[PDB]
There are 4 protein chains.
Amino acid sequence: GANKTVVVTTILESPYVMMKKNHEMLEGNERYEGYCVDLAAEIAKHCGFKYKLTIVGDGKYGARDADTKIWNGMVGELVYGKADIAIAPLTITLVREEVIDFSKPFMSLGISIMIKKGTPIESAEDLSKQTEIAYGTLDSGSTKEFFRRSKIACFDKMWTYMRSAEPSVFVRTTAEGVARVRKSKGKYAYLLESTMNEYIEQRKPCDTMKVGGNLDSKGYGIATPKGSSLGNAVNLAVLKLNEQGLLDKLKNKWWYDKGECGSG
Amino acid sequence: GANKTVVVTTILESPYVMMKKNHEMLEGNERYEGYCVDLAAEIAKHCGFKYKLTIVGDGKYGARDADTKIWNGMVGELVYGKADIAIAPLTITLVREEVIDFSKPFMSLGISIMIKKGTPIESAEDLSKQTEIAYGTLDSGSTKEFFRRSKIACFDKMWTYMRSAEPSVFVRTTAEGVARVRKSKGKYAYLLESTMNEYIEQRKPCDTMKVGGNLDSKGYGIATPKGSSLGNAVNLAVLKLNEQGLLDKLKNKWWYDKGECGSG
Amino acid sequence: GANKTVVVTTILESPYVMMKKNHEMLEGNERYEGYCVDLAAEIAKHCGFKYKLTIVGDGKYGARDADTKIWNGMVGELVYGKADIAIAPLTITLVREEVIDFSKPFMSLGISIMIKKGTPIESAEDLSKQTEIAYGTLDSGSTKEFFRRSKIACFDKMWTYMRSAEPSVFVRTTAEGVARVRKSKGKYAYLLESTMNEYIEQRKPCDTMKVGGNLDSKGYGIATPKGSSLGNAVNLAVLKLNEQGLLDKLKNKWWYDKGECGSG
Amino acid sequence: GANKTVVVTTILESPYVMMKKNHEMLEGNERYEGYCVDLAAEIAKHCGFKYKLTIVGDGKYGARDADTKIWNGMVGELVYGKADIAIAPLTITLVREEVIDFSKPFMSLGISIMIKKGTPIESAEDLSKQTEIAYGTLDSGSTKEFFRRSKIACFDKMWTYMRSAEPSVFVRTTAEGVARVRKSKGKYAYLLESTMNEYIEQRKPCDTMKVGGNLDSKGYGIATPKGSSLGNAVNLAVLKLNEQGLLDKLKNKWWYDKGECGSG
Ligand SMILES: N[C@@H](Cn1cc(F)c(=O)[nH]c1=O)C(=O)O
Ligand SMILES: N[C@@H](Cn1cc(F)c(=O)[nH]c1=O)C(=O)O
Ligand SMILES: N[C@@H](Cn1cc(F)c(=O)[nH]c1=O)C(=O)O
Ligand SMILES: N[C@@H](Cn1cc(F)c(=O)[nH]c1=O)C(=O)O
Ligand code: NA
Ligand code: NA
Ligand code: NA
Ligand code: NA
């Protein structure tokens, strides 16, 4: 076909994609910064395309409604033909692989526990076995789906609590989960992807931390519509950028090099 | 096509695939045990196939000869049409993805440093900057290729040393690298995949250990010939087994649950 | 035939099927939780069907009226063609096997004695031989039928008392039997299935307990209309879920893991 | 069809079917005694048939050879058309239900641990975590198959040990397992069905006992060839005999009433 600008669906999620502080004065791709903004530029260079970053309209990662069977979020933008690629912290999952394609992972992660510092919790088993400290997840996305589907005893128990907890333990965005941890005086802990957890503990006011091991092991991938020819080049680009050390450099840049909570 | 037994290429590498102690009395797939033997059985169950485990004839993972352009090892078994699938600790790399297909990773790893306990080395930078302690890699495979291609300063320096070191610092198998570490009185350190390193430090005589962080981040995948229809089902099976927690259970079984070097 | 949503008849009985506390806000299968809700989801996954949980309209397990010969309850929903399957604590009995099909048991049980703690009763023989403490059963279902038909001396004696006792010793639901035990100051004991008894002694206020051995040994099965093709797949699914350990995990989840009356 | 004597396949296993002490002087069904001999007589009475008890020629319960796919044992007698019914302690399992029919259970059981008294083992986890005391199973049958197929962590670990243990930990008959426990001075424990374990601890010299809970929960059923019309009547007979209390009376007769190791 003719040359075409690639439509990239992505999501505002720190430090992957963020509005620049002066974004109102800026246009197009220049409005945004972060790990995935940098990654998109490198992928585009290696694959020889021009592109337009487009924040997903509904602010969602992607889930399939049980009733209507409609996908929302970034996954929906791909499935319904709006976007050519998703470059975001989009988790590779079985249900998604059935409907979209993913590159090999550009970053590893697992579900993890964020506490306000001093909360007496060390593990998922600890959380699951006490009744003083509430806990929840992002309200839509792979973390929620993981818990809803899991028959692993501890995680099934956690889901059975979370889905009925009152007031609701689910949040709309990571920033809301973090704020809830920070404001709840040790009485809320947040289950979130380790990559986000590990970012936030590097930010002021340095009052949150990861505790325990991860609950699972997975990866983020660059996604394309199922069968799109673009998937092959993008996958090879991810593998090249990984081997060359660029992914590690970008991770250090956006997570650690300017951390506000010390070193080591 | 007709029903067919799937030919699985694999490699003897502990604890992935090992001869059972009584293997001489046993036949077929029953001769073998380990993480990848267990994984193969689960993949086959989920994908509805019968299979035959076949140890790669040349004992190699897979590399492309610079002159003849011929692939050896497990990669060669796939490329030349001998095997239908590889179920092994086979690293997903760019050069390989161009010629075979890989599932999403079933295990994460990075290149790492093994020392005999007490060796005064803490990092790759340490190794690279001293001249008393020799170091090398497995003689063919992704670790060697990583170093040969790398322009990351420390790793380029290491390769430039290793490729000319005398006597040769390269070994034919992980077990030979481990034996060399154990017998060289602190004067040899071994660069190997973290998964193997972390296994060996759980085995008697408990005289080796991993030191430092990993040098890179990658994954092992289940490989199929390029464009084989079997790749789709096998990938979905890996994702399912991961989500269900089976991969983690197999890792704990073969690495840690019977560790001979303590707990914690 | 065409794809079809399976109609599942079931019954509100803790902890098998319960209304979620926020059920008024919820729709369809999401309204409900418990052991049989979890089991239904697993059976459906293994057998490849979609389903609709439907609480039996008359709140009954199933009995055949002596005069009209009409079946009520869940058994009636199956016999009269309203439901495709019953997934509930439905006891496998001879009279029922003549009119519906059952899977092999998914749970074992026997009739048992519940007392308010401190009641001086240790056995059925004890109950049968004194006249201070009244006792009864659920007013319709397999427990009542067991006593009505039994020629075992102790149980015949008990039935001969219960059927004429004034005020009536029969109750409409397990919760009513439990409340009667709790409110009757040791002057009522309740004969009920051991599985329910063992659940209730794990709940606050921890004032009831099982005493003695069970009076009989039987099982709950997944029921289908007689000769329905669905019975074969559902039976194989029950056997698979049993062997895999899932039934035991669900039992522990709903009976013991969150018990409110201590451990051990 | 014409009237016909039913061929019953069964197995010598105490106290289910045993040779009478004076069996050499006796003919036909009169040679044998035990729980299943008594049960066979009751089933035949209720179903209106004459029958011939026939001890399975190979002394096996039933397993399918991985290579030839041939069934041996009692299962084989049914599958290959030699016997009309199996009346024995034959465990209902998924793989068997695919090829033969089973009544609802006439007895419940689970895999369990037999020790020589004083052996410091309390649980499967204990057995699995030590290396001084060997343990095994009957060499063919549902117990062995359970361990071979299980992905439950503790049981997978146990299987991985047992299948390679030297000398072999497997035995040909329960009596051989019991003798090995008795003669091995606390250095062998035996994994066997709870019903057999509970029988043997009631026999002199009263030097063995069950320890711990059961590892699983299952049942024995009366088996018929798949689709045989005899299955319906036999199932209804089992349910009737259960409800009437006859199964419990037979269990007490053969296990406990003449126990040689005390009461209570
Ligand atoms: N990456 C997830 C979205 N997502 C993000 C998070 F920060 C988190 O904690 N959980 C989650 O599901 C997805 O792709 O759905
Ligand atoms: N996984 C590698 C082979 N392989 C194995 C090792 F144990 C190691 O240290 N290095 C390596 O290259 C490949 O696929 O080539
Ligand atoms: N399971 C029974 C119903 N049912 C329930 C009980 F909790 C009980 O104590 N008795 C009883 O008959 C049936 O299927 O009829
Ligand atoms: N009941 C089993 C046979 N069987 C008997 C035993 F006594 C025992 O311990 N294990 C076992 O498998 C079967 O049907 O295979
Ligand atoms: Na990290
Ligand atoms: Na690790
Ligand atoms: Na119990
Ligand atoms: Na018992």
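We number each residue from 1, going along the chain as drawn.
In case you wondered, yes, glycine gets a Cβ from its N, Cα and C as well.
Taken straight from Swiss-Prot:
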type: BINDING; residues: B:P89, B:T91, B:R96, B:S142, B:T143, B:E193; note: L-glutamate binding site
type: MUTAGEN; residues: B:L94 to Y (Swiss-Prot position 504); note: Promotes dimerization. Strongly reduced desensitization
type: MUTAGEN; residues: B:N242 to D (Swiss-Prot position 775); note: Increases rate of desensitization
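Where Swiss-Prot records a feature, it is marked here on the structure.
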residue : record                   : contacts (Cβ under 8 Å, 6+ apart)
B:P89   : L-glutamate binding site : B:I11, B:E13, B:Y16, B:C36, B:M107, B:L109, B:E193, B:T195, B:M196, B:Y220
B:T91   : L-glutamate binding site : B:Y61, B:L109, B:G141, B:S142, B:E193, B:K218, B:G219, B:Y220
B:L94   : mutagenesis position     : none
B:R96   : L-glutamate binding site : B:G62, B:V75, B:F102, B:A223
B:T143  : L-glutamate binding site : B:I111, B:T137, B:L191, B:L192, B:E193
B:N242  : mutagenesis position     : B:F106
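A distance below 8 A between C-beta atoms marks B:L94, B:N242 as the recorded positions from B:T91, B:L94, B:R96, B:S142, B:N242 lying next to chain A.
Taken residue by residue with DSSP, B:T91 (L-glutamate binding site) is part of a strand.
DSSP assigns B:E193 (L-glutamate binding site) to a strand in the three-state reduction. In sequence order, B:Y61, B:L90, B:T93, B:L109, B:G141, B:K218, B:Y220 are the same-chain residues whose CB sits within 8 A of the CB centroid of B:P89, B:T91, B:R96, B:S142, B:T143, B:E193, the residues recorded for L-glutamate being left out. Secondary structure from DSSP puts B:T143 (L-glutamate binding site) in a helix. Residue pairs drawn from B:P89, B:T91, B:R96, B:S142, B:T143, B:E193, the listed L-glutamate binders, are separated by up to 17 Å at the Cα level. The Cβ of B:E193 (L-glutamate binding site) has 26 other Cβ atoms within 10 Å, all protein chains considered.
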